[PDB]
Amino acid sequence: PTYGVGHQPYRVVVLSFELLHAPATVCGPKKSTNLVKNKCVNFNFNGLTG
Amino acid sequence: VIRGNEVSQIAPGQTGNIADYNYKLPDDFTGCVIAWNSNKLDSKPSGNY
Amino acid sequence: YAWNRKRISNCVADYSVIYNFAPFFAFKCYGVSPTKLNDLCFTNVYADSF
(Lines of atoms letter the chains of each structure in order from A and count residues from 1; the text may use other names and numbers.)
(Lines give C-alpha, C1' and ligand atoms only; values in the text may rest on other atoms or scores of the structure.)
Protein backbone atom coordinates (compact mmCIF):
# COMPACT_ATOMS: atom_id res chain seq x y z
CA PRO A 1 0.00 0.00 0.00
CA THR A 2 3.01 2.35 0.22
CA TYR A 3 3.62 1.96 -3.53
CA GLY A 4 2.75 4.56 -6.14
CA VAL A 5 -0.60 4.84 -7.87
CA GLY A 6 0.85 3.36 -11.08
CA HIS A 7 1.99 0.19 -9.29
CA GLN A 8 -1.17 -0.39 -7.21
CA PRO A 9 -3.37 -3.42 -8.00
CA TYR A 10 -6.32 -2.93 -10.34
CA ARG A 11 -9.30 -5.23 -10.87
CA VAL A 12 -10.36 -5.57 -14.52
CA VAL A 13 -13.67 -6.97 -15.78
CA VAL A 14 -14.10 -7.26 -19.56
CA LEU A 15 -17.62 -7.71 -20.96
CA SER A 16 -17.64 -9.20 -24.46
CA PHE A 17 -20.88 -9.13 -26.46
CA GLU A 18 -21.95 -11.49 -29.25
CA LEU A 19 -23.83 -9.53 -31.91
CA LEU A 20 -26.98 -11.01 -33.40
CA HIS A 21 -26.44 -14.12 -35.51
CA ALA A 22 -28.51 -16.55 -33.41
CA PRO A 23 -31.83 -15.97 -31.60
CA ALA A 24 -31.20 -13.47 -28.83
CA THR A 25 -30.81 -14.63 -25.23
CA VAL A 26 -29.69 -11.49 -23.33
CA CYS A 27 -32.07 -8.57 -23.79
CA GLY A 28 -32.62 -5.58 -21.55
CA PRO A 29 -35.75 -4.08 -19.98
CA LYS A 30 -38.02 -2.93 -22.80
CA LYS A 31 -41.68 -3.91 -22.85
CA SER A 32 -43.12 -5.53 -25.96
CA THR A 33 -46.06 -4.44 -28.12
CA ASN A 34 -48.71 -6.32 -30.11
CA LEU A 35 -47.67 -7.00 -33.70
CA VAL A 36 -49.53 -5.03 -36.38
CA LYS A 37 -49.42 -5.85 -40.09
CA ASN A 38 -50.17 -4.13 -43.43
CA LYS A 39 -49.57 -0.65 -42.01
CA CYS A 40 -46.71 1.84 -42.17
CA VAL A 41 -45.25 1.58 -38.65
CA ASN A 42 -41.99 1.91 -36.77
CA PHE A 43 -40.62 -1.47 -35.73
CA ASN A 44 -37.97 -2.61 -33.23
CA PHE A 45 -37.06 -6.28 -33.76
CA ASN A 46 -34.38 -7.35 -31.22
CA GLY A 47 -32.77 -3.91 -31.34
CA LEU A 48 -33.09 -3.60 -35.13
CA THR A 49 -35.03 -0.37 -35.64
CA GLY A 50 -36.76 0.68 -38.83
CA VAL B 1 -6.11 -8.47 -11.39
CA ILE B 2 -3.25 -6.52 -13.00
CA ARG B 3 -1.19 -3.47 -12.04
CA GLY B 4 -1.78 0.15 -13.00
CA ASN B 5 0.88 0.14 -15.72
CA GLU B 6 -0.85 -2.57 -17.75
CA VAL B 7 -4.42 -1.20 -17.85
CA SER B 8 -3.60 0.43 -21.20
CA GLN B 9 -2.76 -3.01 -22.64
CA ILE B 10 -6.36 -4.25 -22.18
CA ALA B 11 -7.37 -2.91 -25.59
CA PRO B 12 -7.65 -4.27 -29.16
CA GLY B 13 -4.42 -4.26 -31.15
CA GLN B 14 -2.02 -3.83 -28.22
CA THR B 15 1.51 -5.12 -27.65
CA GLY B 16 3.16 -5.67 -24.28
CA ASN B 17 3.42 -8.34 -21.60
CA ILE B 18 -0.24 -8.95 -20.69
CA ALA B 19 -1.37 -8.63 -24.31
CA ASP B 20 1.20 -11.07 -25.66
CA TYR B 21 1.56 -13.68 -22.90
CA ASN B 22 -1.42 -13.36 -20.52
CA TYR B 23 -4.62 -11.95 -22.05
CA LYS B 24 -5.16 -11.04 -25.71
CA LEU B 25 -8.19 -9.15 -27.09
CA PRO B 26 -9.15 -9.57 -30.77
CA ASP B 27 -8.74 -6.84 -33.37
CA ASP B 28 -12.51 -6.68 -34.04
CA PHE B 29 -13.43 -6.69 -30.35
CA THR B 30 -16.78 -5.22 -29.31
CA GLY B 31 -17.62 -4.80 -25.65
CA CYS B 32 -16.57 -2.86 -22.58
CA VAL B 33 -13.62 -2.81 -20.18
CA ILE B 34 -14.14 -1.81 -16.53
CA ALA B 35 -11.06 -1.30 -14.35
CA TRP B 36 -10.92 0.03 -10.81
CA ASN B 37 -8.41 0.40 -8.00
CA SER B 38 -8.22 -2.35 -5.37
CA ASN B 39 -5.37 -1.14 -3.16
CA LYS B 40 -7.43 -1.68 0.00
CA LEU B 41 -8.35 -5.30 -0.82
CA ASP B 42 -5.57 -6.90 -2.89
CA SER B 43 -2.62 -5.35 -1.03
CA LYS B 44 -0.99 -5.96 2.37
CA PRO B 45 1.89 -4.07 4.06
CA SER B 46 4.02 -7.24 4.13
CA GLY B 47 3.50 -7.91 0.41
CA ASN B 48 0.76 -9.83 -1.37
CA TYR B 49 2.12 -12.78 -3.36
CA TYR C 1 13.09 27.39 -15.16
CA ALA C 2 16.42 25.50 -15.06
CA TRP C 3 15.45 22.10 -16.45
CA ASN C 4 18.18 19.55 -17.09
CA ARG C 5 18.88 17.99 -20.48
CA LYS C 6 20.64 14.64 -20.77
CA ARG C 7 21.98 13.34 -24.09
CA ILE C 8 21.55 9.63 -24.85
CA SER C 9 23.55 8.08 -27.69
CA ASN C 10 25.65 5.02 -28.63
CA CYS C 11 23.60 2.52 -26.61
CA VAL C 12 20.77 -0.01 -26.81
CA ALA C 13 17.52 1.41 -25.44
CA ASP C 14 14.98 -0.87 -23.76
CA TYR C 15 11.83 1.18 -23.19
CA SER C 16 10.01 -1.63 -21.34
CA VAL C 17 12.12 -1.15 -18.18
CA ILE C 18 10.85 2.44 -17.76
CA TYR C 19 7.59 1.09 -16.28
CA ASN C 20 9.52 -0.52 -13.40
CA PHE C 21 11.31 2.76 -12.56
CA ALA C 22 8.51 5.28 -11.93
CA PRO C 23 4.82 4.90 -10.91
CA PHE C 24 3.03 6.54 -13.84
CA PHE C 25 -0.17 5.59 -15.65
CA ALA C 26 0.32 6.42 -19.33
CA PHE C 27 3.40 6.60 -21.56
CA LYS C 28 1.96 9.55 -23.46
CA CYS C 29 3.62 9.97 -26.86
CA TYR C 30 2.90 12.26 -29.80
CA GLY C 31 4.78 11.36 -32.99
CA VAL C 32 5.18 7.66 -32.23
CA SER C 33 3.43 4.91 -30.28
CA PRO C 34 4.73 3.71 -26.87
CA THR C 35 4.43 0.02 -27.83
CA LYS C 36 6.44 0.33 -31.07
CA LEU C 37 9.55 2.02 -29.63
CA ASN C 38 11.58 -1.22 -29.45
CA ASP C 39 11.63 -1.96 -33.21
CA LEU C 40 12.28 1.40 -34.88
CA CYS C 41 15.24 3.47 -33.79
CA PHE C 42 16.68 6.96 -33.71
CA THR C 43 19.85 9.06 -33.74
CA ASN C 44 19.79 10.84 -30.36
CA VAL C 45 17.46 10.80 -27.35
CA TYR C 46 17.19 13.86 -25.09
CA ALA C 47 15.76 13.54 -21.58
CA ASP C 48 14.44 16.67 -19.86
CA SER C 49 13.46 16.34 -16.19
CA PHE C 50 11.64 18.97 -14.13
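By Swiss-Prot numbering, chain A shows 499-548, in order.
From the backbone N, Cα and C atoms, a Cβ is placed for every residue, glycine too.
When secondary structure is read from DSSP and collapsed to three states, A:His519 (mutagenesis position) falls in the coil class. Quoted from Swiss-Prot for the published mutagenesis A:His519 to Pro: Increased resistance to human covalescent sera neutralization.
According to Swiss-Prot, the natural variant A:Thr547 to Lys carries the annotation: In strain: Omicron/BA.1. In the shown protein chains, 7 other C-beta atoms lie within 10 A of the C-beta of A:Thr547 (variant position).
For A:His519 (mutagenesis position), other Cβ atoms within 10 Å of its Cβ number 6.
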